[PDB]
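Single-structure report; data block below.
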Amino acid sequence: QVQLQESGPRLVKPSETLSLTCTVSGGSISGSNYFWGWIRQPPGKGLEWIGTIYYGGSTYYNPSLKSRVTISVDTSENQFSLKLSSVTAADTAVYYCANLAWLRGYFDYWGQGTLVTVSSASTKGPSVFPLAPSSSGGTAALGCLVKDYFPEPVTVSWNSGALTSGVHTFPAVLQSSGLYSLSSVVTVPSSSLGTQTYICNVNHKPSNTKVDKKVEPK
Amino acid sequence: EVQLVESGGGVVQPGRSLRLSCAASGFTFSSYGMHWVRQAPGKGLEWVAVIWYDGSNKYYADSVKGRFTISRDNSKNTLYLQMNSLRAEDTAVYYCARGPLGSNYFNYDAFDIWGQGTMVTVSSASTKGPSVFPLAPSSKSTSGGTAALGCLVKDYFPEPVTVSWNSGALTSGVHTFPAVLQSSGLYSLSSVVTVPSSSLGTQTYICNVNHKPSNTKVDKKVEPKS
Amino acid sequence: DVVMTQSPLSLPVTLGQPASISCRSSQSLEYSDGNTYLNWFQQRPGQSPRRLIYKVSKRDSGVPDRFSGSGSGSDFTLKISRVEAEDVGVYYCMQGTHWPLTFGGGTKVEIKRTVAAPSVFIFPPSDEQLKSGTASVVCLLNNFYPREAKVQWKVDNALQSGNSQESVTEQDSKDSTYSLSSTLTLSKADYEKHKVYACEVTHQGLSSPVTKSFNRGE
Amino acid sequence: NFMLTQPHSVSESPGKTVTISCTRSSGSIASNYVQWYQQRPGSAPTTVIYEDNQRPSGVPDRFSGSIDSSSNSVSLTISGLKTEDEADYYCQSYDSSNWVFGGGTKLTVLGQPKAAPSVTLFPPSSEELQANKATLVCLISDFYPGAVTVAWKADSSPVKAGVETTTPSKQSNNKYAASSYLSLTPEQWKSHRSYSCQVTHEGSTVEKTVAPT
Amino acid sequence: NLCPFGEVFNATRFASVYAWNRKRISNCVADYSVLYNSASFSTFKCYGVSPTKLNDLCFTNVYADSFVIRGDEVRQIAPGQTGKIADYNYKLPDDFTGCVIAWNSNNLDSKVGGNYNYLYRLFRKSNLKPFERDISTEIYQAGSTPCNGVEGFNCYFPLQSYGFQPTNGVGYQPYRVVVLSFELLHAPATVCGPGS
Ligand SMILES: *[C@@H]1O[C@H](CO)[C@@H](O)[C@H](O)[C@H]1NC(C)=O
């Protein structure tokens, strides 16, 4: 009954070398005749095989990564490793290790997965911009754009709590600049747009940034 | 001792059906394949069917394909041949011969043991007992110091007929010819024997014909012509 | 199908002298495992067949070692080294791997004998038969060693065809001869329309065709 | 090398039957075994079918596998669809010295009527433009089957660089919503006549367009 | 003593599919893992057995059949298949248990000019039974007119040749195929794997 566990740094700077290890409990890497692989998936995207190894000596690599990947195994600690040199924003992914009982088998036992993000960004606070109203009759749509903040956590409210109806705040995206960006939208009557003021309260605890931005038509 | 004992043959009218059984002994029936082979009177051997040791496969000669159906019963050690829509060309002796040990996918040599056959005769001819006529010895059968003399047995549809001379007492120089099949569907035969030409006046010659299928016994004295 | 062609059916042999039968297949017989699954069967008079040789040259149990198989490809040969009298009958060959599983036509083995001319006898119809309305005239060839003979019926010197049946015996255990019966059937009416009935016999033993005849009412 | 291709999403009601296709790009999908993984969000993928027709210990028999060499595809099929089966499914194979995963397919067991997406395209604001950056924002909202694909075009010429997109998330409506951004330099933002956001949902494509003027 | 798989896969000569070979393997130990783990086969499926279990199993006999077909014919070796190779050259049975192994031999069985030594049977009056092998050269009567065999005419020669050239598409390249056939009869086993 084999258990796999990915280990390594969850944040790598661009152009550096990514380095993971898969410590294995319950079976012996050398004593078994299993194959041992690495599989990754960028967030929101499908799985992509990276490489498998066999302790007999033969090792198989994804030809799109062959120059950058090497895979090793040491029996002394019963683990095998991933190293991905010359890393860029495109290698942000959940990395999984899995095994295989024979070449052309199925990946039976998997690790939990570890996410590594690639970004050379120190703690930075958002720059909040207005999404000015446009649109549907009596259902204008309106919002806040929250750009370029390196720490992932960011809360957003509208009208300091008095507006929740029609409000949605989307999950963050990780740009190629290594920074997070996020947006928040509310749909309100187009009748109300000339009187009722709409203020979005943006809070980003790591950088000590609180901003309240008014969004107005133009 | 290995044994294969077929039964179930006989006289079948055309278009009708008959089922033959082959009862095997002395070997583990379940372990071998089996075959049905037929021989028509006077002709060579023709393979009819094959069944696999486990019953999984059945292959047929195209002449019986669609009309014949081979099958085994491994619990009762019995091969079967189901014959339907019987034609005249199917008249033969039917043998079972042991198949290969194991799968006929991989083991091929077979027909190492054969049964005694069962006779299957497909005809539309009502069972009839023979008329027995004297073949009287004449000066045209005396030749030199001998007298050929005989019985002409004609018009008997089932095949087996038996002729003895003088109740088995006379055997020497006796010829009973093989039956032949006439235009009408019936079988004609003659049995014949040479005797010392001197004896024709003193010893009396009688042929005895037995036809079990119609339950008919006819004795015929054979006397010289005046 | 795979056609199995045997040696000439008449194979008259001298006892104590070797004999041999040729089987020839329409295609080559070797199978994928490199074996040739050709059998040799012997059928004695009135008996079901027995297997003598399997796989071209392997002798079945209880077969005297004078029997010998040989051959390869498309040409095979059963050989006896010292013919004995038990060896009389029909010998069939057989292929075992082609699905039609055809057999040879058969080769009949008879004792070779000095030439013996037949003794001819003729029998007119019985008087009882003529009540039936049919008439049977039996010609009788006796003790000829060559089985080949020609017997023809002339009625008032006119040949008869489609009118008669011949029937021969099997070779005699003691003197190695055959005997043949030819029967001529006519309606009683047509029979009484003629006077001279003869059968004329041709055979090696006669240096010119012998005729046996009778005349109605003499 | 080869690719495996699957549909973006399939959906059906509980107890119904749904089939997912997997088509090899080149070579015979029948050459080597093909596997099917179920992936629940946040977990590593589970094997449901291996060797094309086999269920691992645990997988119920509602899941079956099948080959169709006439179209060079294999198919995973679930009958007796049950809400717990709502997940992501991947096919995989191995040819040459490579293992290949399919694109994945988002199965949806239906709990509410399907809803057409609502799409709004916000141009970059004058505030940001004065910061020497430009960002187009595509908000997609109120669609039930939470699967969607988005394409950006600059005058019918497809844009690829500088696009990032949210995978859909449930909103307070119990429907789904998602968001896509095209980042631009303010030079390029005024260098085209218009920009377009193409949204695809349930095999139907809505677009909205914003012009720099 | 180990089994002669090498004699089967590494034979410098491999047969024509119409005249496919068969070696019987028995009384040895088979490390099947040398086969199923090889990245060089283009095709490897077992039927009725999972390849894992091979090294933990014991059969009475193992039957390697070997031949050369072209690329897109390899889909026909598998059981229940039809077409030229399945109907007239080599037919697996429906109850088949065992593996079908293939690999591209273009470097080995192709010559500049075309290698014509490899042939296939184009016509036959009926389909093969499983594992039957047919090496006849009788002239096929496709037509109503009787053929005197000597001549072609509308009648056709049964064997046609693969024109195996290096520059052919991957579909029309030679592919050596081995078919393992595992036979389990009620006799003591004679071919086992290392774990058994
Ligand atoms: C055929 O050749 C290799 C080396 O060329 C040899 O080790 C072995 O016998 C065979 N390899 C297989 C069957 O994978």
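FYI, residue positions are counted from 1 along the chain as it appears here.
Determination method: X-ray crystallography, 2.8 Å.
Placed from the backbone N, Cα and C atoms, the Cβ positions cover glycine too.
Swiss-Prot annotations:
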type    : residues                                  : note
DOMAIN  : E:1-194                                   : domain 'BetaCoV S1-CTD'
MUTAGEN : E:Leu119 to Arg (Swiss-Prot position 452) : Increased resistance to neutralizing antibodies. Decreases HLA binding to NF9 epitope. Increased binding affinity to human ACE2
MUTAGEN : E:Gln160 to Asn (Swiss-Prot position 493) : Reduced host ACE2-binding affinity in vitro
MUTAGEN : E:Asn168 to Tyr (Swiss-Prot position 501) : Increased binding affinity to human ACE2
VARIANT : E:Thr145 to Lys (Swiss-Prot position 478) : In strain: Delta/B.1.617.2, Omicron/BA.1, Omicron/BA.2, Omicron/BA.2.12.1, Omicron/BA.2.75, Omicron/BA.4, Omicron/BA.5, Omicron/BQ.1.1, Omicron/XBB.1.5, Omicron/EG.5.1
VARIANT : E:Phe157 to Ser (Swiss-Prot position 490) : In strain: Lambda/C.37, Omicron/BQ.1.1, Omicron/XBB.1.5, Omicron/EG.5.1
VARIANT : E:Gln160 to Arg (Swiss-Prot position 493) : In strain: Omicron/BA.1, Omicron/BA.2, Omicron/BA.2.12.1
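The Cβ of E:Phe157 has fewer other Cβ atoms within 10 Å than any other of the recorded positions E:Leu119, E:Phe157, E:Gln160. Take the Cα of E:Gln160 (mutagenesis position) and measure to each of the recorded positions E:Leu119, E:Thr145, E:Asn168: the nearest one is E:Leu119. Shown are the recorded positions E:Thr145, E:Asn168; of these, the residue with the fewest other Cβ atoms within 10 Å is E:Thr145. Among the recorded positions E:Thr145, E:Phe157, E:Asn168, not one has its Cα within 10 Å of the Cα of E:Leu119 (mutagenesis position). E:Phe157 (variant position) sits 15 Å from E:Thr145 (variant position), counting Cα to Cα. A Cα-Cα distance of 38 Å separates E:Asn168 (mutagenesis position) from E:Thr145 (variant position).
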